[PDB]
2 protein chains.
Amino acid sequence: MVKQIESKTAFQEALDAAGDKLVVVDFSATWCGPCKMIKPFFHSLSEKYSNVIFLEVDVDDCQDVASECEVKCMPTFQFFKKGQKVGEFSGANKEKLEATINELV
Amino acid sequence: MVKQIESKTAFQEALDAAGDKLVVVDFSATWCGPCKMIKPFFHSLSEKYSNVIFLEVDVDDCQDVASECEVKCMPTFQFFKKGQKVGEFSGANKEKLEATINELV
C-alpha cells in the first residue's frame with residue numbers, strides 16, 4: 001500500500017526494488033492542509049493500482065531527501081521509472097494525479 | 001533588522017506594533033535551498049529599507065502560523081499593511097521581492 005520512507009537508504013532501495021514499476025512519491029509535511037486533504041485519495045490509489053508503488057516522504061523527517069529532489073511546494077508528486085524521474089507536479093489536484101499515473105504506467 | 005518569529009503571539013503583536021509600516025514576512029524552511037540562497041539579500045533589504053519591517057517564520061518551528069497563512073511553496077513572502085495581507089508570492093526572485101516592496105510602501 002503506501003510505504004512510509006524514513007531514510008535516504010530506504011528511498012534508494014525502494015526505487016531499486018520497484019524494478020520496472022512506476023513509483024509515485026508524495027512529498028508531504030504536517031503544516032500542509034492540502035497534503036492532509038489528499039492523503040485518503042492517495043491511499044485509495046495504491047489499492048486501486050497494484051502495479052504502481054506509492055511512497056510518502058515527510059520533508060520534515062527526511063530533510064536530505066527533500067533537498068536532493070528539490071522539493072519546492074507542498075505537496076509534490078514525483079514519478080520514477082527505473083530510477084529516472086519521469087514526471088513531477090505540485091498541488092493537491094486529484095484528477096491530474098491519477099491522470100499522470102495512467103500516462104506513465 | 002530581520003526579526004525572528006517564534007510564536008503566534010509574536011507574529012500577532014509584531015503586526016500590531018508595525019503601525020502603518022509595510023511588513024514583509026519570509027516563510028522559510030531548513031530543507032529549502034532557494035530559501036538559503038536568498039537569506040543574505042533578504043537581510044540586505046532590511047538595512048536598505050528602515051521604514052519597512054522584515055520578519056522570518058521558519059514553518060517547521062511555527063507550524064500553526066504556517067497552516068494559518070496557508071503557505072504552499074518555499075519561500076513565500078506575504079506582505080501586510082495594518083494587519084491586512086496586501087500581497088504574497090512564492091519563489092526566490094530578488095527583483096520581484098524588491099519590486100513589490102517598492103509597490104506597497
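Note that the numbers count up from 1, one per residue, in the order the chain is shown.
Looks like X-ray crystallography, 2.1 Å, at least that's what the header says.
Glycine too: its Cβ is placed from the backbone N, Cα and C atoms.
Per Swiss-Prot, domain 'Thioredoxin' is recorded for A:2-105.
Summarising the annotation, Swiss-Prot assigns active site, nucleophile to A:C32 (among others) and lists experimental evidence as the type of evidence. A:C32 (active site, nucleophile) is surrounded by 24 other CB atoms, counting those within 10 A of its CB over all protein chains shown.
The active site, nucleophile annotation in Swiss-Prot covers A:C35 (among others). Neighbour density for A:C35 (active site, nucleophile): within 10 A of its CB lie 22 other CB atoms from the protein chains shown.
There are 17 other CB atoms within 10 A of the CB of A:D60 (mutagenesis position), with all protein chains counted. Here Swiss-Prot notes a mutagenesis experiment, A:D60 to N, with the remark: Loss of pH-dependence of dimerization.
Per Swiss-Prot, mutagenesis A:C73 to S is noted as: Retains its reducing activity. Under DSSP, A:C73 (mutagenesis position) is assigned to a strand (E or B) in the three-state scheme.
A 10 Å cutoff on Cβ-Cβ distances gives A:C73 (mutagenesis position) a total of 18 other Cβ atoms nearby, all chains included. According to Swiss-Prot, the mutagenesis experiment A:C73 to D carries this note: Strongly reduced S-nitrosylation of CASP3.
Taken residue by residue with DSSP, A:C32 (active site, nucleophile) is part of neither helix nor strand, so it is coil.
DSSP assignment over the domain 'Thioredoxin' (A:2-105) gives 42 helix, 32 strand, 30 coil. On a Cα basis, A:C73 (mutagenesis position) lies 13 Å away from A:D60 (mutagenesis position). A distance of 10 Å separates the Cα atom of A:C35 (active site, nucleophile) from that of A:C73 (mutagenesis position).
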